[PDB]
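Everything on this sheet refers to the single structure shown next.
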Amino acid sequence: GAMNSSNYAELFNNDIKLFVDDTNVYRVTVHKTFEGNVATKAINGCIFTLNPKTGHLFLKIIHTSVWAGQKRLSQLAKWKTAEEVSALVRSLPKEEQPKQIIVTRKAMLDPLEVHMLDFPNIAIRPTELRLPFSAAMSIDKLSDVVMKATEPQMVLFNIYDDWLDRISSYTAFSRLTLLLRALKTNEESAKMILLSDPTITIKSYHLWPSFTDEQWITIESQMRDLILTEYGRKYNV
Amino acid sequence: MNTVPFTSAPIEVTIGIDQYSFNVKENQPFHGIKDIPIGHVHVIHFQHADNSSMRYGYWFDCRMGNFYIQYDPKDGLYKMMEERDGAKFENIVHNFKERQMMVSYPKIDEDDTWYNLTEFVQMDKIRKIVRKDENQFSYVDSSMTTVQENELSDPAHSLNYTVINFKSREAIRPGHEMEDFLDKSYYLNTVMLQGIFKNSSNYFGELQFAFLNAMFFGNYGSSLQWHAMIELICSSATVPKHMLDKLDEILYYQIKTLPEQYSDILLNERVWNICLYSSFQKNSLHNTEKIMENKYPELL
């Protein structure tokens, strides 16, 4: 069944699993027409497919052309997501195929289950966790490759950079969710915290800056302060 | 007009014949049921006064042999049996009639209810869902599980309804996942109608039999089957006009006959709301929608 606070350590065991977030697959800007009606213009999207143990991100770029002359796009987005995930699973060798896929949104369960009928041994699971994976398009390098794509494209990342050299998956995943949760609640403030010191850069082959263990503690603390402040504001408490 | 004689009634029991029922007291001189209309299947059914658990009964057709009921004090139930001696049977029936120890099938001349509930039901199809091929009649009870129920455990005593599963490779063509899941026309018309049932009549027959097993025995798997078969038609954008018209009529008589007090266990809220209000055929079941809205507005 469902993934929660109670079965959290299961993410970091040795059964291959993937999170799938469909929240940036179908992206629109809403605008006024000359006649003063409202219309949407689709922009490039992405499927966020993450192995939480290894940090391997399968960023499948959804080019706006997939929507051309289709109806009910928010429904189609869930089925296109499931088609792309099924195809990634088929593309992987057997021993790299996941034993579980956890969808961040319950609406993905039937589309993925029907696309995965050929894989009855892969459990499709919802989560009660509120994961901030929607903020993935606040990571500059992930945003850059989505917006520049001229065709459908799969791009492979490690969202933990080289952190697993120094910390466990559990700690790496907590750092990732804290960074994303912060970027989601206040993007500008979050991004200011990450680049304030020009001496700490992002390696060409990384997503985040090259913080020492000490500088990560300071950053993690600044991100936690940002989240609680913004929270006091949201709710006047 | 045919007769199902009873040897005796040694235990207190409510006897059902189709949609009618009669209380019989322990050792009451009851010798059976006469004036049974030829041309339809029939179900004779029992609920013991001392154990209102285990409703059980027998599907039969009087054209296929001479059937009687006899209490078995070992197995503790009323059993249907075939009398192969035609002369012994006419002789038994004529005696009990002369002594007037038989209730008369109480059909009102205007009343087409039983014909309407069994229009497509045929003993030969019942005998394939309920496998016990040494008898010409079919035993069903409350507890019997379906072949599908057993996948998700005694195969001898199962109800072999056609397995319908909306999230199966059978229901879903490779590369038509979203289309075949949101519109089940291909599963209905190619897999089920053309492939397995061969025609609408056999599909309706099994739907009508699943309903009657749900209503008369409170058989839970029969109920699931009845709802699944309705949902497969309603979730199909492409259904022959004649099937939609006949479905409306079938469902109307089933809803009309259901005991008012059993609507809470026999009707699946999600399926009915989906079928009358959300599905492709939401506007194709006028009679069914009118009787459901007027008789069970709570459920909706």
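Residue positions begin at 1 at the first shown residue.
Cβ from N, Cα, C; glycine included.
Counting only same-chain residues six or more apart in sequence, the Cβ atoms lying under 8 angstroms from the Cβ of A:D21 (mutagenesis position) belong to A:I47, A:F48, A:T49, A:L50, A:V103, A:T104, A:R105, A:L131, A:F133, A:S134, A:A136. Per Swiss-Prot, mutagenesis A:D21 to N (Swiss-Prot position 1853) is noted as: Reduced growth at 30 degrees Celsius. Strongly reduced growth at 16 degrees Celsius.
Mutagenesis annotation in Swiss-Prot: A:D22 to N (Swiss-Prot position 1854), described as Reduced growth at 30 degrees Celsius. Strongly reduced growth at 16 degrees Celsius; the structure shown retains the original residue. Under a cutoff of 8 A between CB atoms, and with a sequence separation of 6+ in the same chain, the neighbours of A:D22 (mutagenesis position) are A:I47, A:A77, A:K78, A:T81, A:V103, A:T104, A:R105, A:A107, A:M108.
According to its DSSP assignment, A:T23 (mutagenesis position) is in a strand. For A:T23 (mutagenesis position), applying a Cβ distance below 8 Å and a minimum sequence separation of six or more within one chain yields A:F48, A:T104, A:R105, A:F133, A:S134. One mutagenesis experiment named in Swiss-Prot is A:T23 to A (Swiss-Prot position 1855), and its note says Reduced growth at 30 degrees Celsius. Strongly reduced growth at 16 degrees Celsius.
All protein chains included, A:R105 (mutagenesis position) registers 17 other Cβ atoms within 10 Å of its own Cβ. For the published mutagenesis A:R105 to K (Swiss-Prot position 1937), Swiss-Prot gives the following note: Severely impaired growth. Reduced growth at 30 degrees Celsius. Strongly reduced growth at 16 degrees Celsius.
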